[PDB]
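Below you will find the structure I want to go over with you.
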Amino acid sequence: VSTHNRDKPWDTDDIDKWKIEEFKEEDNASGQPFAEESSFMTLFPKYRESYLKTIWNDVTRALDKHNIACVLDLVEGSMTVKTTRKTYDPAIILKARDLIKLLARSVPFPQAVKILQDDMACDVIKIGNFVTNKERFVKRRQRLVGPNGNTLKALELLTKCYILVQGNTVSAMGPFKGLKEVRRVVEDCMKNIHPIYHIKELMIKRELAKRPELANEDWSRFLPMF
RNA sequence: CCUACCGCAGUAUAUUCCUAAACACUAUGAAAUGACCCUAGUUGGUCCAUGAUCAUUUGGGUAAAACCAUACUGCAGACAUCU
């Protein structure tokens, strides 16, 4: 219970709080370019290089839709995004910082370019840090995909997120609730908890969410403890 | 006695119509709060009546010359007096 909360008369149920209104040039009410250049840089593994070398022009055109300048440096092994004078959206650089990172973690460009949309969010979760043994790490990482990918499919339908497992990372793209659930499932899966328990928990949560009378009270007696 | 090659000088190496593009000009309107470019100025840079930069199309112009190769045509086979 939070005490010392003041009343909020302006808050009513009519406002859709989660809608994202479009940002345009007229929305930037200062009317001036960004004061100084903002840049984000990442490194990528060496096996991605040639793929990046093929797709970079396409990547450039995508950022040309948002006035973001991109630089690939194969000698350094780095990808850089930066704002220009033509840039008017303050957030669109951060999404650019996501995109190259998604490109660094084996997410394909047609999937990764959707991070430029407003409703899309991404998470890159490190899985190589939990356990030091190689065989245990391989087994727990394969538990995420499962046999014939079905467990992975069971994740992607439940959290509504595109999930790609590569190396020491898992890259998830979707809504924020789905990202939260994916992070929980992945971090528990690296801690020797099988994903099927979380899958069953999400099923029970999904069926309880349909019933309106069950919203106020606790779901703990329905949920099997694991 | 005649042909062919050889010397020199010319002609041709696609033609007509429509059309696309380039370059430059020209016709009309727009000029000093002139116009354009650059993460952009403690005083930026470039072009600008010697016509910039924009719009309509106003209309015409240029895209050669020299040589090689092939064919054709023509002129000569000339040691050069002149006083």
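Note that chain A carries Swiss-Prot numbering, so the residues on display, from first to last, are 2-227.
Method on record in the header is electron microscopy, 2.9 Å.
Placement of Cβ uses the backbone N, Cα and C atoms for every residue, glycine included.
Take a look at what Swiss-Prot says about it:
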{"type": "MUTAGEN", "residues": "A:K20 to E", "note": "In temperature-sensitive mutant KRR1-17; grows normally at 25 degrees Celsius but fails to grow at 35 degrees Celsius; when associated with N-66; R-162 and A-261"}
{"type": "MUTAGEN", "residues": "A:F45 to L", "note": "In temperature-sensitive mutant KRR1-18; grows normally at 25 degrees Celsius but fails to grow at 35 degrees Celsius; when associated with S-95 and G-207"}
{"type": "MUTAGEN", "residues": "A:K66 to N", "note": "In temperature-sensitive mutant KRR1-17; grows normally at 25 degrees Celsius but fails to grow at 35 degrees Celsius; when associated with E-20; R-162 and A-261"}
{"type": "MUTAGEN", "residues": "A:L95 to S", "note": "In temperature-sensitive mutant KRR1-18; grows normally at 25 degrees Celsius but fails to grow at 35 degrees Celsius; when associated with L-45 and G-207"}
{"type": "DOMAIN", "residues": "A:122-192", "note": "domain 'KH'"}
{"type": "MUTAGEN", "residues": "A:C162 to R", "note": "In temperature-sensitive mutant KRR1-17; grows normally at 25 degrees Celsius but fails to grow at 35 degrees Celsius; when associated with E-20; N-66 and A-261"}
{"type": "MUTAGEN", "residues": "A:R207 to G", "note": "In temperature-sensitive mutant KRR1-18; grows normally at 25 degrees Celsius but fails to grow at 35 degrees Celsius; when associated with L-45 and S-95"}
Compute the C-alpha separation of A:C162 (mutagenesis position) from A:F45 (mutagenesis position), stating it in Å without decimals.
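A Cα-Cα distance of 23 Å.
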May I ask for the distance between A:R207 (mutagenesis position) and A:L95 (mutagenesis position), taken between their Cα atoms and rounded to an integer number of Å?
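The Cα atom of A:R207 (mutagenesis position) is 32 Å away from the Cα atom of A:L95 (mutagenesis position).
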Could you tell me the C-alpha distance between A:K20 (mutagenesis position) and A:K66 (mutagenesis position) in angstrom, no decimals?
22
If you count other CB atoms within 10 A of each CB, which of A:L95, A:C162 wins among these mutagenesis positions?
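Answer returned by the neighbour count: A:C162.
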Return only the integer: C-alpha distance in Å from A:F45 (mutagenesis position) to A:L95 (mutagenesis position).
18
Compile a sequence-ordered list of residues in the same chain as A:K66 (mutagenesis position), six or more apart from it, whose Cβ lies below 8 A from its Cβ; state 'none' when nothing qualifies.
A:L117
Tell me whether A:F45 (mutagenesis position) sits in a helix, a strand or coil according to DSSP.
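Reduced to three states, the DSSP call for A:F45 (mutagenesis position) is coil.
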